[PDB]
Amino acid sequence: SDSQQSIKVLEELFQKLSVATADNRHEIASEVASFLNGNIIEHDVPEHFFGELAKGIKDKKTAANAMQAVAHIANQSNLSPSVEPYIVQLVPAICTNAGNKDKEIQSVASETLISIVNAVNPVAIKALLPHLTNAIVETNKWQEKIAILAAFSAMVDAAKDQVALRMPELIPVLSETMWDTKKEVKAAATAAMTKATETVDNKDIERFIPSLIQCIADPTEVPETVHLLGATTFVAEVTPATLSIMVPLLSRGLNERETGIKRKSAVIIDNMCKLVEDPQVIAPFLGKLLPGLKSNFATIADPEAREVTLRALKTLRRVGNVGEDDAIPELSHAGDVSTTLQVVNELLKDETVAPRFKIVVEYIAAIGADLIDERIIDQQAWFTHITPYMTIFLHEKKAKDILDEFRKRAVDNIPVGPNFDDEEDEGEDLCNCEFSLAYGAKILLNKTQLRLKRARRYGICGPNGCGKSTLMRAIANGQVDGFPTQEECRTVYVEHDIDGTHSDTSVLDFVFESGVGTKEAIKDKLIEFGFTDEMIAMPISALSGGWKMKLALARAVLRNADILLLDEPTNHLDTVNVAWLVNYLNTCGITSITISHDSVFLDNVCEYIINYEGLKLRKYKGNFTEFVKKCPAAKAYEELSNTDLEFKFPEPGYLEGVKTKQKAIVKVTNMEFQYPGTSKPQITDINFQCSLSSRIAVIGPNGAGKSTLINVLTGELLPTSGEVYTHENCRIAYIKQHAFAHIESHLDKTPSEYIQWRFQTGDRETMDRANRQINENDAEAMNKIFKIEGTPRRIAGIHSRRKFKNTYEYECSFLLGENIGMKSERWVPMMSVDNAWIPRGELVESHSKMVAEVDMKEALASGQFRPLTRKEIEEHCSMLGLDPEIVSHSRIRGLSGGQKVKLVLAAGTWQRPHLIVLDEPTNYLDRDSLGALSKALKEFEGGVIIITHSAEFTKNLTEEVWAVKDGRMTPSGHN
């Protein structure tokens, strides 16, 4: 009786509802809601009421009213399981209304979908999700898609564990939606799609994510975006969901005309798919990749594109573990809805589940599959989400008993989680993370660990071009996944900072504007560090490469950084402060990571070495020397004999006069320099020569005495006085810390376009281009009176050049001087007939241009002629460690300090040079590339000036020394 009365009340309430107006709509919707959700019917449902509601939703006149009722019925805290499934059954119709021309109906529908998503017992997801996926895929109204996308997003927060298990089904749907022509839909899909991705815990494919999204909006940007894909540095763990959005793109890329696009597509396919862990995930996509790759391998001629295409094909077959006839391996459903579904059906085998409840079991299976993906394993979590759907067709006790068994069996499928357990620990715990580095699409690391204790010294090692600098860059800026932020563990990068300070400001106020305390506290730490009262009063520009390094090392000490970072600390440091740089780290009691070239520094400091074998980070129990005992290959990697690696620099260019080494091709004398504004010159009485056999080494203390000496060697700082001598066609292959600190203004370029930038110089870098050369009277001296055939003249402008004895002669117009010494002193320009050639000498004060065109020739004989093509740039830069796949693909920004300076030296030796200087060779490169760089300097037929502090790298290589002292410098050694 009381139950039948309920049917009558609902009928009266519906009558009122179908008549409601936008005014009173919400009032009765509320009435229907509060009544329907109570214990109103004894073991049954208000069948006719749900039919009226459905018929009302499909009718223009009553759609708004009826949907608003459904909205109130589906409120976040009172939706009754007795009604829930009949509400979800209405979702498809509600979706259709979300695409209705009528402004009001469309709006109410959108709102109702959100309400339902937020109201269904999280565990009943499988009953609601299908309504939403089906609605968004068949509708053509873009506002309906945006509303549903918003509903998926709310789902992630309302039922995270359940949605996680639904990802392999959701992601493909979000990916398709990102390819919708409508720009507002693409943004919304990407956002959903971002909660979705958004699960991608890094920036490897965003640093490209914003570009990829922009691309979806404007597909004409695809070509360039494919290029940029330096490479994104795919680091995470490619999944199918991801696959639904990527494959359609890559499939067309494979069938594109340009071989370059076929090649780029394969590369992306290779990198992305080797992150597939379940073959069943990629199985449905294989048919859209295999045929294209097979066809391309047979059609393309270029061997590189072929190898790339073949590599991707092998990965696809492995991942892919592909079986006969290219069958994608059976997808395990251990995590998978099919896996949890099998589990619940087995647990329900002795229970008679009516056909009408099948949809609920499936819903329950979906929820469970997501809880597992979200790693939600406790009993209460499962009771919160699943029990409410189960009591739709089962008694509470039976439901709870089966539910608890379902959870245990499902959770038991979670893979081993075997990985390891840092906790045995030591530090105290500072940072534990399984990340994937990738500088500019270039993969430096592929799923590697990196734990670190408190108050324990370290030291990253390995060969050049591996990622030593980029690893340290991600440590500070916080690009490493899992790595704690600044508030939990503040850490301070050396010299790779970005500011905006001047070149007139001193050292004291430099560390002040940052806000690192007061001047009286900063000046106390500088004097103890090494800086004298004078060096704390001079500008940062006057500081050498060493004092700048000591400054940044001192700033890290002042900032109270828990993890001091040291990028090549011994740069220009004498045997006094080096022992202190160690003596201090030994008693500070603070953690630190030190990359270093001098192995002797790592001996007195670093207690734990972190190498770089291939793409990992195998840390070495005990220190580094103990690590060598267990792993003997940690000190014998590429010195196994290797024949396809050996190299020796090209022979130097021809130089007239240099009969002895070794081409003397450079003989300066009485060279003095005084920085305008001081009181005493930097250097003085500098006698030095250079041949085509130079084995000189500037082994000494940095600063004003050593830095200016070198700056005059290459020559940025034009010497004020003293004769300079440089043999003809002598290119000084780029060396100071100039461009080493100037490569910063070239991070947007790649290692290839860096060499093309300099040599587009010019050689323009070592042809007195670096200085001024604008001193003829120089000064007021440009008006030199040349006496030709008897009368006075002045050069108005040069024309060309031609061959002459030992130098050159240029066709230059003149200015005849009539009535000189009077008051009508005027120089009248001549014609194009009275022109007369004049020698270069003793050849720069009138022929700076005619000389440079010749020096640029013999340099291309021993660039300059070496062509600027990709292949020859690959087999050249690889010689100095730099991996080819990173040379013309990943930008310089992604390259660390070990790869930044590593490239600058590969650029100068391009044009097969006559003098190869090496400003701090061990500075950035560890022992790995140092052994190779050694032999290259031993089989070279040209000059070599190794500027270094490492007394162990000069062994059996360099003899002469350029040790400065109080300014002056007398070269000793021998030959």
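Chain A residue numbers are taken from Swiss-Prot; in order, the displayed residues are 2-763, 765-977.
Quick reminder: no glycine exception, Cβ is built from N, Cα and C everywhere.
For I42, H44, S83, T392, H396, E397, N703, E922, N925, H951, the entry in Swiss-Prot reads ADP binding site. Look at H396 (ADP binding site): DSSP puts it in coil.
According to Swiss-Prot, the feature domain 'ABC transporter 1' maps to 426-641.
Record note (Swiss-Prot) on the mutagenesis of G463 to V: Impairs ribosome-activated ATPase activity. Strongly decreases cell population growth. Of all the Cβ atoms in the protein chains shown, 25 others lie within 10 Å of the Cβ of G463 (mutagenesis position).
The note that Swiss-Prot attaches to the published mutagenesis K469 to R is: Impairs ribosome-activated ATPase activity. Inviable. For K469 (mutagenesis position), the count of additional Cβ atoms within 10 Å of its Cβ stands at 28 [all protein chains shown].
Mapped onto three states, the DSSP output places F650 (mutagenesis position) in coil. As a published mutagenesis entry, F650 to S appears in Swiss-Prot alongside the note: Reduces ATPase activity and interaction with eEF1A. Required for growth at 37 degrees Celsius and causes a 50% reduction of total protein synthesis at permissive temperatures.
DSSP assigns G701 (mutagenesis position) to coil, not to a helix or a strand. Non-local contacts of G701 (mutagenesis position) by the CB criterion (under 8 A, 6+ apart in sequence, same chain) comprise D575, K707, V963, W964, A965, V966, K967. One entry in Swiss-Prot concerns the mutagenesis experiment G701 to V. Its note says: Impairs ribosome-activated ATPase activity. Inviable.
Record note (Swiss-Prot), mutagenesis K707 to R: Impairs ribosome-activated ATPase activity. Inviable. The unchanged residue is displayed. According to DSSP, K707 (mutagenesis position) is assigned to coil rather than to any helix or strand. For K707 (mutagenesis position), the number of other Cβ atoms no farther than 10 Å from its own Cβ, over all displayed protein chains, is 26.
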Candidates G463, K469, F650 (mutagenesis positions) - the one closest to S83 (ADP binding site) by CA: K469
Pairwise Cα distance for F650 (mutagenesis position)/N925 (ADP binding site) [Å, integer]: 21
Per-residue Cβ crowding (10 Å cut-off), top of binding-site residues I42, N703: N703
Sparsest-packed among the binding-site residues, when each Cβ's other Cβ atoms within 10 Å are tallied, from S83, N925: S83
Residues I42, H44, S83, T392, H396, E397, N703, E922, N925, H951 [recorded ADP binders]: greatest CA to CA distance in Å: 91
Rounded inter-Cα distance in Å - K469 (mutagenesis position), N925 (ADP binding site): 13
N703 (ADP binding site) to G463 (mutagenesis position) - Cα separation in whole Å: 27
Packing count at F650 (mutagenesis position) (other Cβ atoms within 10 Å of its Cβ): 21
